[PDB]
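Trainee: Before I ask anything, here is the structure I am working with.
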Amino acid sequence: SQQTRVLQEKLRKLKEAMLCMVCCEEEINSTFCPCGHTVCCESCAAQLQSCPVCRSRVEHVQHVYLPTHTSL
Amino acid sequence: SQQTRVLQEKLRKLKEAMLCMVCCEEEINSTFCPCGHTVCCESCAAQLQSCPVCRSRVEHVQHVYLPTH
Ligand SMILES: C[C@@H](O)C(=O)/N=C\c1ccccn1
Ligand SMILES: [Zn+2]
Ligand SMILES: [Zn+2]
Ligand SMILES: [Zn+2]
Ligand SMILES: [Zn+2]
């Protein structure tokens, strides 16, 4: 039905929100400290000197283990 | 259809996985440092000495801003 298409869109947007905002290919699993923005995979986070959301300097990157994480 | 029911179930399980493991009522927004387990809301994380997942000592709690919030 049309409702199947609406639910597919909600699921797609929720899954896209869990993907790295820089590469769009890997799951988010890293936090920029101290600002706390959690928007990148570990490979993109290692290459950024400032946060891509708020431009605060990245003092260090904290790996995060989230219950939503998935793998092959 | 049955497909609508399958998608509703996937959405519900994904949303439940974003809720605090201690109170089950608020969204997860805090990380235990240095282990990195991100399983609690701020109020539940504030009072724990050890991580509820791995038992590592909690040196501090980092607030996290997630795009799914
Ligand atoms: C565009 C995206 O794939 C990407 O940026 N990849 C690596 C990188 C390089 C510089 C900064 C952050 N990430
Ligand atoms: Zn990335
Ligand atoms: Zn930031
Ligand atoms: Zn809680
Ligand atoms: Zn832990």
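Please read every residue number as a count from 1 along the shown chain.
For this deposited structure, the header notes the method as X-ray crystallography, 1.6 Å.
Including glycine, each Cβ sits where the backbone N, Cα and C put it.
Annotations for this protein, taken from Swiss-Prot, read as follows:
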MUTAGEN   A:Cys20 to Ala (Swiss-Prot position 387)  Abolishes ubiquitin ligase activity
MUTAGEN   A:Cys20 to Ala (Swiss-Prot position 387)  Abolishes autoubiquitination
MUTAGEN   A:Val22 to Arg (Swiss-Prot position 389)  Inhibits LDLR degradation
MUTAGEN   A:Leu48 to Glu (Swiss-Prot position 415)  Inhibits LDLR degradation
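What's the neighbourhood like for each of these?
Mentor: Sequence-distant contacts of A:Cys20 (mutagenesis position), defined by Cβ-Cβ distance under 8 angstroms and a gap of at least six in the same chain, are A:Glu26, A:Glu27, A:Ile28, A:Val39, A:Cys40, A:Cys41, A:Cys44.
When secondary structure is read from DSSP and collapsed to three states, A:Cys20 (mutagenesis position) falls in the coil class.
Counting only residues at least six positions away in the same chain, the Cβ atoms of A:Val39, A:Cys40, A:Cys41, A:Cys44, A:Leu48, A:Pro52 sit under 8 Å from the Cβ of A:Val22 (mutagenesis position).
In the three-state DSSP scheme, A:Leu48 (mutagenesis position) falls into the coil class.
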